[PDB]
Amino acid sequence: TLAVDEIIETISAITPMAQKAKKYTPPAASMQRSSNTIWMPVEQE
Amino acid sequence: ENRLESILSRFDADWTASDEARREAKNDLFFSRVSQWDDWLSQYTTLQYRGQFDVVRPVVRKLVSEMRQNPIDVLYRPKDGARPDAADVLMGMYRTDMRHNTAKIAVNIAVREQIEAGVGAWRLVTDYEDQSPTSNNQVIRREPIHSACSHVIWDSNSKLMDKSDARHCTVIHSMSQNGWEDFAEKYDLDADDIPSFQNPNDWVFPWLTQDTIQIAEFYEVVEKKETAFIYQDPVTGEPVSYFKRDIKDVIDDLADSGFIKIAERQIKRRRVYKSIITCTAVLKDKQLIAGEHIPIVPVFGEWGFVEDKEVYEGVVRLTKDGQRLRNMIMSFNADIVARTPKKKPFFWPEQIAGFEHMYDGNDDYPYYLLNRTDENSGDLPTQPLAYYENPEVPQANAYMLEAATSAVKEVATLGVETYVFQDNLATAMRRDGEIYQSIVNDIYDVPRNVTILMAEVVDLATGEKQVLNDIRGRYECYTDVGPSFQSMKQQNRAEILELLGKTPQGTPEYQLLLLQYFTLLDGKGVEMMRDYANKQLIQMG
Amino acid sequence: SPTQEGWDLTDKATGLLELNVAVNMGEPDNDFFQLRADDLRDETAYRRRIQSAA
Amino acid sequence: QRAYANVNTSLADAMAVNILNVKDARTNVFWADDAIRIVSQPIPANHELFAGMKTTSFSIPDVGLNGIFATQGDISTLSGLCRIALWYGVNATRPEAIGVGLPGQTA
């Protein structure tokens, strides 16, 4: 058998939404002993 | 946001980047220093014969001796257009604090590790010496680093052999309990909370107590613009001084002494911060240290990148296969010699029944007798006597022992000579000179030489502490590599002898000879000769 | 060592006797625990457990 | 052989034994310092156990003993095991030198 290893690409996906959504990385020890949740206040009225 | 998290993430990035090279370098160190049977690590085996018939230690010893016979040291030379003796003060300072045994030991350790594993390193530190200080009641000394491959974790984004473009470096120290207590005393840490970090050593030999306490020191360089104040020297000219170096101590003392502020500028420079850290906390955060470069100097053997991944190697790496094969074959042959039946006759019990004492090995009889008859079979069958074959070393064992030895012989030839390794050592020495120059300009009292004498201009604060003043025009000499000299008088003697070796027998030959007599030591006879030489020089004018 | 008095000690020599005792080891004393990769983001409990084990 | 004798007579037929600990009592213990020894060894890293484990040394404080700190990781469940082992044995090589003190042994 003769064979070549050039790939025939079939998928071209694009990521606008996860590129636009901001990424947040809180401190790991605090999340570990706070059960991976963190609270943020809401603008006061 | 967490400083600990940032420092960690950087350290693990570098420690993961440098995994394979560090493993191979540590294996090279173990192979060439402790044992060539890296079997204790993990193999479920029994007690057989394992001998080390070395063929690589002679080569390593020859290379280390060859590179020891040729010492190399920094040499400061004045830049183009600067005063012809701009580097004499710096050279004298450098010789003064690098003539010690610690500097030579650090260089020798780095060289041996460069020959064996592929990477070595040393460090430049400062201290307050009050009996014999180099300048400003301070001394710059050099310290060794052992097993630099696992103990100095450089920045992963560095593409220079001397790591001048590295921005951080973490140095790991493992010590015993008393070592930790004294470390804590030295650095004002809490000795009760025993620290712990990433263990750099592997328990590969039946050592009882290797080490249990680890800590690291994170050096980081920051290049930023900081305020520079321009003054007017009461003697002459305008000097420059950084704002941070005299922020509070003498900022109002220069005006009283006679310095008037002309201008204020922003000048870009580098600052170095050290953080003493453990795995779970930071003990010291961003302590300023002297100089603009990280004070760790690396020395490499064969160094390069394969694919965004660093590979460095000494001389031992390729000989490992042949050496292990040769050890295995020699052990197999030794087993052949030890456990193998010797050459003796094969007998039937009835062939020598009753005559068994003739054959025990004595020398009391003139011959050997055998039984000829059997009562049930008439006569014993006749067959030629057979002897157990003598042990023989197989042709495969002989061929492969010779072939593996030849392969090690052919591959353990560094270069043709250690020119490339000495050139890498020269690169490391140039880096050392650069770092030392920066630290000197930061902490020592460097005078300025006027052509109208050396002018040492300094002032003291209200707390009786001396604050040095160095103008910004400090890098007046660059760094080169020359022979190693213990002092400036020795350097001058070497220079005069070299010049005499090329001047013919004219009047300059007489001048250089009298100069050589002038620069001699003192007993009584050399004292008389030097007095005569100085008189003759003064008389000749 | 024993002892004997007198000038003549024919056939009264004695041999050498050296007794011995045996030493041996017991079963190891252990600490043993298991953790997941999400529980090692703090490491304080891990280090404290190691020291308490010692 | 008689050079090693340590009692005046031998055990001969129906001789009564006397138990010397007749009440419960916390013991006081004296010895000559070389009577108790602690034979200890680090567990070799080639052991059948500690097979896929990375093992280092581990200095037990106070006492002069060194055990083994072995660690292993699992990728299916992103887990890990730590095992600190210590291998030793306390041996009384001079029991005639070791002793005990029993106060208040009122029958």
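Residue numbering for chain D follows Swiss-Prot; the residues present correspond to positions 324-430, in that order.
Just so you know, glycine gets a Cβ as well, placed from its N, Cα and C.
In Swiss-Prot this protein carries:
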{"type": "MUTAGEN", "residues": "D:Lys377 to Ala", "note": "No effect on phage growth"}
{"type": "MUTAGEN", "residues": "D:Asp385 to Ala", "note": "No effect on phage growth"}
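Taking only the Cα positions, the spacing between D:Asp385 (mutagenesis position) and D:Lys377 (mutagenesis position) is 25 angstrom.
It is D:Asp385, among the mutagenesis positions D:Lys377, D:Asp385, whose Cβ has the fewest other Cβ atoms within 10 Å in the structure shown.
The DSSP secondary structure for D:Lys377 (mutagenesis position) is strand. In the three-state DSSP classification, D:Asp385 (mutagenesis position) falls within coil.
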